[PDB]
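Below: one structure, written as structure tokens.
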Amino acid sequence: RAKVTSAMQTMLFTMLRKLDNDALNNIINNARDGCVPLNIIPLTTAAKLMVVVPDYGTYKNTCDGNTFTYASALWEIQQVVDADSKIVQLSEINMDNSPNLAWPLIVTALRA
Amino acid sequence: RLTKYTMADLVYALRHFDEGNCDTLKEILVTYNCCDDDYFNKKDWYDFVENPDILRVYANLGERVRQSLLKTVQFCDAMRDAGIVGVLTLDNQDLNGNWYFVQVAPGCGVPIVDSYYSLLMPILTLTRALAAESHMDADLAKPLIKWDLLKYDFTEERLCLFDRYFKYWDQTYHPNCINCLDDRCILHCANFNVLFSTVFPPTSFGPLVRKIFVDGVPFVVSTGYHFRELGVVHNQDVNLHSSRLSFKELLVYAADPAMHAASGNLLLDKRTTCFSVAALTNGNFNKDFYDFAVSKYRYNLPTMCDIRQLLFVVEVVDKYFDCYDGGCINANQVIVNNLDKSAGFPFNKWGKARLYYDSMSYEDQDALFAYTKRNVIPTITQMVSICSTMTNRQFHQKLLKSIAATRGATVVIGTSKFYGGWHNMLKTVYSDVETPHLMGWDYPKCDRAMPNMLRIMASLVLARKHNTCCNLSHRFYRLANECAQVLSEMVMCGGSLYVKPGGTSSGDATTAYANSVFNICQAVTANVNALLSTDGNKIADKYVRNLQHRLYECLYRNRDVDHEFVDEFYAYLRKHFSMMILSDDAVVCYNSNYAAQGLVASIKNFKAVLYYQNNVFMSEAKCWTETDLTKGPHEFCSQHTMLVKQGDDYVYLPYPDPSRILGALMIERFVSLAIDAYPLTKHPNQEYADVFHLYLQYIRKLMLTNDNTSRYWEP
Ligand SMILES: [Zn+2]
Ligand SMILES: [Zn+2]
């Protein structure tokens, strides 16, 4: 039992270090009674956003250029990694080079 | 200045749908510009799986449907003020919502709307009747409501809709199902919540969380859950400023997505249509056999039910379950064989179910079970974890084992085909039907598109055994727990957490049984509809003529359950519509002399019922009718049936398709294949017999003999 107990505690504390922040306090403090839906916490506490894009047209309407808007925030792209785990530059994502990209691409961005 | 068609014709066209005789529906959709005429030249234009665009087209009737509901409420106020007492029907209201009864006293009237709304209910989520209500003043021509993300209750919003559209539905409504007096009331309210919830944000639903503290350190945990069907359910055993967490509390928290999603990455996934919450991050080919042989959830839609019918059918469904035993068992009474099963995320990062069953004492297992009778734990599954399965067995296993140990019953789970079992099961369904024919059918998307309302009905049926061990509040929390754990749980896919819209779960304890409750419900519904939809004045048999009359009056009148009527109706179905049911697999032996008159359901009733009950179209390609009982069902338990001589008598034997068998302690697998192939040697086609013999040669080279195999069919 002890092995499991330790694993659960280790995991919960790792998450607590990530979780305990000002953003969490702001969403809970704005609640009428301290209760919020879980599905809206990441929209306020996640500083980092993962965007998964299946093709070029979607990319243009999702993450065109250095910044984009999502969850009522402006996001700044830090990196793009393809389906083969290679680094792709923003300057490399265009119509002409679309056939050479390992779609879907995953875009990593931070809150502006 | 009335329209050509009435609300009754729209409801009939959608509920008694036939892709052949679909002229009423096609004309209405063209007439009101839902689609053009060329729309009906598409292959399978009426399907929901193929050509999913049909939903866009049905939705174009949504404004028309809410206008009819609003006109009804205004009509009802007018007749109330006028002192008029009477009944509202769908053939007295046209498709523009226009209306066309006795007087008692000014200010004292009352509408009867029980059939009025129940008949419409199945098409209100189909046509998106409340599509306008997501807009600021409930007008599609204006912008959407900027709903507060932190709003999680919506009690007032549901009450406002209830009193706007169903004002005269004179039955107590409990937006939060936790306040229901019995299981019937639970289904009564949930049915409204399904429709009302269609206009609330997707983020407003799901686990509800709070900041709590342990040793001064904040955690985000679930302290309740918001269900699309059940409303808001709060937890009671929520303890803040604790010093340490117990093993049990740690299991509850580890399983709780509140800790994982709130602490993860934001996720925008454009590859899907499903709602996501957070990212948590940044075959065996048997060549030897082959060479030897060669040498020789996106479719799960909110679905509203006809409640007057659902509450009748469920009593009939319960009768079909009035032979087995059930109730609650303790932790030390639970039998678990699959201890090699993954414990589920995050427990599967540490071990298999054995790791947890051998760690918790029986007292701790009982305590976790008790927790779920007072609170809700919204666990995480992966594309069902131990914090769900450890307690689902204590609640359901006695019943599941009872069903599995009972032979001769309508629901047959766990009954071997061997030693005459196939034969006995067939004789059991054939029974004494006067003019027997055999029928069977598939269920498209049975594990994906099954509505949460029918999943709730099935879990309530399985829970109806808990009468001498559970109070009302406890039964409700157990329902809330089953719903949070298998209908709207979190599922990890890859490294991210997504929300499941509904359907079934192959990892749960009850799926194989809940599916049989469902199969009966749909069949009863088909028979209730087959009889109620026919002309009662064309029935020569006075008995059935009276049965149809009384059946109508046991659904839309006489709300209290008439148990004598239900026993009689049940017996009627038992005699003329005999069912043999396995999880999503059924054979029906029916009396065609009555089906021919519309007094018994046929395949066309199943097609119409699945069309509006599960939002799926059932193709004739997988449906069958067999007129000669010399041969058995075309396919049951994925096997074909033939009558052969055995013991200077005749028996029915199953057999799988010969190509499927060859396409399929390694020797143990081959022995099982050879046994399944054995009956093929009784078949007149030598090519079938050769499958069995091929395996014996392989097995012996890897002792299985003809005698060690023929014994499997000797009682
Ligand atoms: Zn209720
Ligand atoms: Zn009980």
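Here Swiss-Prot sets the residue numbers for chain A, with the shown residues being 3999-4110 in order.
This deposition comes from electron microscopy, 3.5 Å.
Each Cβ is built from the backbone N, Cα and C atoms, and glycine gets one as well.
According to Swiss-Prot, the protein carries these features:
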VARIANT   A:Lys4001 to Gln  In strain: Isolate Shanghai LY
VARIANT   A:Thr4003 to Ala  In strain: Isolate Shanghai LY
VARIANT   A:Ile4085 to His  In strain: Isolate ZJ01
Quick one: pull the CA-CA distance for A:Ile4085 (variant position) versus A:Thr4003 (variant position), whole Å only.
39
Cβ atoms near A:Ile4085 (variant position) (within 10 Å, other residues, all chains)
9
Around the Cβ of A:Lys4001 (variant position), the count of other Cβ atoms that are within 10 Å
11
Mind giving me a neighbour count for A:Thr4003 (variant position)? Other Cβ atoms within 10 Å of its Cβ, every protein chain shown.
15
